[PDB]
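K.L.:
Starting off with a structure, shown below.
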Amino acid sequence: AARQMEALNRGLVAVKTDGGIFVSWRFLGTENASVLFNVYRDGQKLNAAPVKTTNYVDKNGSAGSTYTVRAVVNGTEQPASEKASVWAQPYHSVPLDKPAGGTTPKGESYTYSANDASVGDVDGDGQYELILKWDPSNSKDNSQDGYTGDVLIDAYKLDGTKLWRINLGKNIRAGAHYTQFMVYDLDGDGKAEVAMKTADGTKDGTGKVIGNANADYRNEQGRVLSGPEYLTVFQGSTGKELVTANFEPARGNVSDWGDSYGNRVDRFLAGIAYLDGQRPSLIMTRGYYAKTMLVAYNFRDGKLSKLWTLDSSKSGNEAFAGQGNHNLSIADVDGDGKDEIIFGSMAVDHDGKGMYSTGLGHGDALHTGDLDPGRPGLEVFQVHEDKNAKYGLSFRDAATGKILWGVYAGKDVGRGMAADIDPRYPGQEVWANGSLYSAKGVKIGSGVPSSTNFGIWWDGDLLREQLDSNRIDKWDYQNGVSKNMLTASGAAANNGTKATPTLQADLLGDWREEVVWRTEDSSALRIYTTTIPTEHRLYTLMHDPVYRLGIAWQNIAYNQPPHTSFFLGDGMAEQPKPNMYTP
Ligand SMILES: [Ca+2]
Ligand SMILES: [Ca+2]
Ligand SMILES: [Ca+2]
Ligand SMILES: [Ca+2]
Ligand SMILES: [Ca+2]
Ligand SMILES: [Ca+2]
Ligand SMILES: [Ca+2]
Ligand SMILES: [Ca+2]
Ligand SMILES: [Ca+2]
Ligand SMILES: [Ca+2]
């Protein structure tokens, strides 16, 4: 079946460069291969004949010029795109309303920094808003005791308009593994909503407090290990509470999850999955080191409804404990049109049934995509934390879980990457624990790229570049060394040693991915878009099933980079139009 996807505008962007004005725009999932384009500067056509490629350099444009693009569909020109003004800097700043610092019940002062983001179109005009999580400077890993400041979630238009702020309140602890926020048009009306775990004292964007306003379930460890827990869907445009239910997976006893001090119980993940093959569902998970639960919901016709539960503590589900990562993937792995869940070393079917477990246990990085385009199906590359695991890195059939190849490490392998960086080996290369491999498991040369964090499509070629901290690098495959391509001076990455951008996504312009980094003082987000010309046109990545879902889960726990459902890389085949409709 055709999948619900977003009605997007042209995503037209124009950026001042020394060579003139660089202009790029979207090839929309609704458009055929036969569609061409005309480029207009202030109502004047620039190109003598319609162009195919979705980027263009206007040598004679100026900082005051405005641009439109018109599609040419089966010979006739279509109405103009939305108008685009010229970016006077290589990035676009979104000014932020930095939350005031505070002081914990124990007298610890904290301040706020801009942290993980997501995107959704909350008003339905085809341009994304940014949904930003603020992090207090005393946020905590689950292993660490201590009180934390409130978690704040804001919505911003790209012009800097602050639409709202939600304060999750004292009963939601701050830290990577706590709030996992989903931004998506769940009900299919054309407008995104925001869904996340909430509690008594959560304040919506209109200033209305949920539940028992004054209840305080913080224990002396600064953890919230008792009291009600809620799941709320908020209106994207206003941050208003739409509906709130009791949260599942429910806590039960803290000790059910594998410790009594409050670590394992509060290990959350979340996602958007097309469980019915047509429309989105919401996935909320709890646990992964031992007891593990996953619960699916719909938000449709104004109602939240629970669809299924997978609980490893149920007789027959024992194998589905102890396998999850600090991240997950979502993809149709078995070809039935419906999305499955890649939950670290295990997988869960669209109906909530456990599919397989590799038994290799918990890890910190995960990549699900078409890694080996010579092998039908998707593949999963994963690293493993247990020093005694049979493999420190595993490369597997996404659908069956069969190990295609793996390498024993005998130690915690905390990072792993997948990206087509070497055109001499068909498909995506993978690297971890000091070695680079082909998709077939053949070690390539010696050493690895200088980062093992994100892959990003940045330059004009079909290979994928690397992102880490405030840097984009490109692998010189002939010489076996990384070389810097961009250092975003004045921009900072997030999450300490994880060094993740606020967001990486194809948010605007052509198929290359934008990066959103905070400034060092979090007074702004900067949106960088490439001005490197390309000869290639590809469907906007937000119209790919798997990529779009990757953007939805990018924020969760230990942020991972997004992948396409198809092999995008050197030697790739031309892609057909995505099977989609818009609301
Ligand atoms: Ca919008
Ligand atoms: Ca909606
Ligand atoms: Ca499927
Ligand atoms: Ca299935
Ligand atoms: Ca870990
Ligand atoms: Ca494959
Ligand atoms: Ca390759
Ligand atoms: Ca490239
Ligand atoms: Ca782009
Ligand atoms: Ca995160």
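All residue numbers given for chain A refer to Swiss-Prot; the residues shown span 38-620 in order.
Structure method, as recorded: X-ray crystallography, 1.4 Å.
Just so it is clear, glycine is given a Cβ too, placed from its N, Cα and C backbone atoms.
As annotated by Swiss-Prot, substrate binding site applies to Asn152, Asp172, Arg452, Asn532, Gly533, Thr534, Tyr595, with the evidence given as experimental evidence. Swiss-Prot lists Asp158, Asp160, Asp162, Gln164, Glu166 with the feature Ca(2+) 2 binding site. Per Swiss-Prot, the feature Ca(2+) 3 binding site maps to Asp222, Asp224, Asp226, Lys228, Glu230; the stated evidence is experimental evidence. Record note (Swiss-Prot) on the mutagenesis of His363 to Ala: Strongly reduced catalytic activity. Under mutagenesis, Swiss-Prot gives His399 to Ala with this note: Strongly reduced catalytic activity. Swiss-Prot gives this note for the published mutagenesis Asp401 to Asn: Strongly reduced catalytic activity. Quoting Swiss-Prot on the mutagenesis of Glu422 to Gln: Loss of activity. For the mutagenesis result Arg452 to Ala, the note given in Swiss-Prot is Strongly reduced catalytic activity and reduced affinity for substrate. Taken from Swiss-Prot, the feature Ca(2+) 9 binding site covers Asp496, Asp498, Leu500, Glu502, and the record attributes it to experimental evidence. One entry in Swiss-Prot concerns the mutagenesis experiment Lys535 to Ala. Its note says: Strongly reduced catalytic activity and reduced affinity for substrate.
How buried are the listed features, and what sits near them?
P.N.:
Sequence-distant neighbours of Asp172 (substrate binding site) (same chain, six or more apart, CB under 8 Å from its CB) are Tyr149, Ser150, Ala151, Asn152, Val188, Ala211, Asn531, listed in sequence order.
Proximity of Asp162 (Ca(2+) 2 binding site) to non-local residues of its own chain (separation of 6 or more, Cβ distance below 8 Å) is seen for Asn46, given in sequence order.
Within the same chain, the residues at least 6 positions away from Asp224 (Ca(2+) 3 binding site) whose Cβ sits under 8 Å from its Cβ are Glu230, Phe336, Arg337, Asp338, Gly339, listed in sequence order.
Around the Cβ of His363 (mutagenesis position), 22 further Cβ atoms fall within 10 Å across all displayed protein chains. DSSP assigns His363 (mutagenesis position) to coil, not to a helix or a strand.
Under the three-state DSSP scheme, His399 (mutagenesis position) falls in the coil class.
Other Cβ atoms within 10 Å of the Cβ of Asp401 (mutagenesis position), summed over all protein chains shown, number 21.
Applying an 8 A CB threshold to same-chain residues 6+ apart, the list for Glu422 (mutagenesis position) reads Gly398, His399, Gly400, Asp401, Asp449, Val450, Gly451.
Here the Cβ of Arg452 (mutagenesis position) has 18 other Cβ atoms within 10 Å, regardless of which shown protein chain they belong to.
Cβ neighbour count for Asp498 (Ca(2+) 9 binding site) (all protein chains, 10 Å cutoff from its Cβ): 17.
For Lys535 (mutagenesis position), the count of additional Cβ atoms within 10 Å of its Cβ stands at 17 [all protein chains shown].
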K.L.:
May I ask you to report the DSSP-based helix, strand or coil state of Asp172 (substrate binding site)?
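P.N.:
SS state of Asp172 (substrate binding site) = strand.
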K.L.:
Centre the Cβ atoms of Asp222, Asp224, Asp226, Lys228, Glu230, go out 8 Å, and tell me which other residues of that chain have a Cβ in range of the Ca(2+) 3 site.
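P.N.:
Surrounding the site, in chain order, are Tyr221, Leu223, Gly225, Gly227, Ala229, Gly273, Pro620.
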K.L.:
Among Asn152, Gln164, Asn532, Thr534, the binding-site residues in question, whose Cβ has the most other Cβ atoms within 10 Å in this structure?
P.N.:
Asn152
K.L.:
When a 10 Å sphere is centred on the Cβ of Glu230 (Ca(2+) 3 binding site), how many other Cβ atoms does it contain?
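P.N.:
A count of 25.
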K.L.:
Taking the Cβ of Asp226 (Ca(2+) 3 binding site) as the centre, count every other Cβ atom within 10 Å, in any protein chain shown.
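P.N.:
Taking every protein chain into account, the count is 11.
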K.L.:
Near the Cβ of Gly533 (substrate binding site), how many other Cβ atoms are there if near means within 10 Å?
P.N.:
10
K.L.:
Count the Cβ atoms, other than its own, that fall within 10 Å of the Cβ of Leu500 (Ca(2+) 9 binding site), considering every protein chain shown.
P.N.:
20
